[PDB]
Amino acid sequence: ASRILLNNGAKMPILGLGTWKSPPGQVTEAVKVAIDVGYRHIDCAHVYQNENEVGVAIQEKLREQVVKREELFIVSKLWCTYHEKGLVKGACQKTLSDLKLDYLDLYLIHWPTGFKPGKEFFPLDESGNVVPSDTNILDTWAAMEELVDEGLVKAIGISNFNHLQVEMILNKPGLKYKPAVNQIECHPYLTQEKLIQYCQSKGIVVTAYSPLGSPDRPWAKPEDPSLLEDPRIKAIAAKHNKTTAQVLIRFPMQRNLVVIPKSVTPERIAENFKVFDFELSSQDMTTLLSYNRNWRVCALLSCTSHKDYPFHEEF
Ligand SMILES: NC(=O)c1ccc[n+]([C@@H]2O[C@H](COP(=O)([O-])OP(=O)(O)OC[C@H]3O[C@@H](n4cnc5c(N)ncnc54)[C@H](OP(=O)(O)O)[C@@H]3O)[C@@H](O)[C@H]2O)c1
Ligand SMILES: CC1=C(CC(=O)O)c2cc(F)ccc2/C1=C\c1ccc([S@@](C)=O)cc1
């Protein structure tokens, strides 16, 4: 069952390709291979610094008539330095330009935290803390809504929002378009039951990022755990004649989540897609859920004093 119906009426493929850390000289081939082997959803962001190269791939596959534009589901994200209402459209248009698209299927507020505008993605002061902007979630949301009305994006959503921040938007005076998606970190070590149930209860689809535990994240430490090497998960994969990665990808799918594993390795791109031919039992699902440790690999530790930092709240 390969697409989920969003609250904007569009169908989103439940498996997509992640692109954070995909080197610019490797990501065009990664996305080409992905489309060839059946991916129809690509997760992008301006801050990843590789959208031009992602776009080359998409355009070549459209030109080759491997796929039609309406069959693709392209996602990107508004970076923190563009939260001011007057900057949102230009940020979207830069992403559209780089991706070689005339619309996005989904555009997310990447984080609830606005930063001072400028050339620096992470403008810093002396204490190691980010320089905020005096922007707020609701005004940025209104600017996102304008993108729908101007035809630049088919759906808007959020990422890394806690349930109180989602509630803020849902309670917005004059709300025109509800968020379609909340994209959050989710894997067996950070199972997210409370936030997922909240979002799903509101008709908001959850996308699970870092489903393999982001082993390539640049701040990984040698003592940190590794989902791909967890012998309990290895054992579940063996029972099914699948890889650990395949179990880690199938897991969120069975929770009615979208999942976006990243790879630049052609064999793994193909492996990661081969997750529609097996099912985890309910007992296996509950067992995987039992591995939760509240272990977050993307904690945005330079922004813990920002007024809108999302991870002080329980969920
Ligand atoms: N919204 C947000 O704030 C946010 C935050 C984080 C991530 N995301 C999105 O979510 C995507 C996925 O998360 P992520 O990039 O953090 O990490 P991930 O998908 O959990 O893990 C990617 C790592 O796993 C490796 N890998 C992939 N498939 C494998 C397989 N079958 N066997 C063994 N190793 C495998 C990759 O290696 P190779 O590439 O070398 O094959 C890479 O090192 C991102 O790329 C981005 O699109 C969003
Ligand atoms: C969590 C995270 C992500 C993941 C993502 O969105 O997919 C990311 C992606 C990028 F392209 C660049 C930075 C980040 C980041 C956190 C982070 C990194 C360095 C700093 S420096 C200011 O010390 C601060 C925060």
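Here Swiss-Prot sets the residue numbers for chain A, with the shown residues being 2-316 in order.
Backbone N, Cα and C atoms are what each Cβ position is placed from, and that goes for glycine too.
Here is what Swiss-Prot says about this protein:
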type	residues	note
BINDING	10-19, 211-273	NADP(+) binding site
MUTAGEN	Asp44 to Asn	Reduced glyceraldehyde oxidoreductase activity
MUTAGEN	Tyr49 to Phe	Complete loss of glyceraldehyde oxidoreductase activity
ACT_SITE	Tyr49	active site, proton donor
MUTAGEN	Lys78 to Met	Reduced glyceraldehyde oxidoreductase activity
MUTAGEN	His111 to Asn	Reduced glyceraldehyde oxidoreductase activity
BINDING	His111	substrate binding site
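Feature annotations (Swiss-Prot) mapped to structure.
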residue : record               : DSSP (3 states)
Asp44   : mutagenesis position : strand
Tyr49   : mutagenesis position : helix
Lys78   : mutagenesis position : strand
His111  : mutagenesis position : coil
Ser211  : NADP(+) binding site : coil
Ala221  : NADP(+) binding site : coil
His241  : NADP(+) binding site : helix
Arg251  : NADP(+) binding site : helix
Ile261  : NADP(+) binding site : coil
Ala271  : NADP(+) binding site : helix
_Near ligand 1, meaning Cβ under 6 Å from any of its atoms: which of the recorded positions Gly10, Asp44, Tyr49, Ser211, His241, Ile261 fit that description?_
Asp44, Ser211, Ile261
*Between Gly10 (NADP(+) binding site) and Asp44 (mutagenesis position), what C-alpha distance do you get in Å?*
20
*Whole-number Å distance between the CA of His241 (NADP(+) binding site) and the CA of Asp44 (mutagenesis position)?*
28
*Name the residues of the same chain, 6+ apart in sequence, whose Cβ is under 8 Å from the Cβ of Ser211 (NADP(+) binding site)?*
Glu186, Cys187, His188, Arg218, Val298, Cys299
_Can you tell me the CA-to-CA distance separating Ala271 (NADP(+) binding site) and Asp44 (mutagenesis position), as a whole number of Å?_
17
*Using DSSP with the three-state reduction, classify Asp231 (NADP(+) binding site) as helix, strand or coil.*
coil
*Going through the recorded positions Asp44, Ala221, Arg251 in sequence order, which have a CB under 6 Å from an atom of ligand 2?*
none
_Close binding-site residues near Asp44 (mutagenesis position), where close means Cα within 10 Å, chosen from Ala221, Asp231, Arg251_ = none
_Give me the long-range Cβ neighbours of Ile261 (NADP(+) binding site): same chain, 6+ apart, Cβ under 8 Å, in sequence order._
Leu16, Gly17, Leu18, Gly19, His42, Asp44, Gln184, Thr208, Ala209, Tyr210, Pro212
*Cβ neighbours within the same chain of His111 (mutagenesis position) - under 8 Å, at least six residues apart*: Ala46, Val48, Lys78, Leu79, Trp80, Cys81, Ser160, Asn161
*What does DSSP say about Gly10 (NADP(+) binding site): helix, strand or coil?*
coil
*asked:* Give me the CA-CA distance between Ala221 (NADP(+) binding site) and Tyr49 (mutagenesis position), in Å, as a whole number.
replied: 18
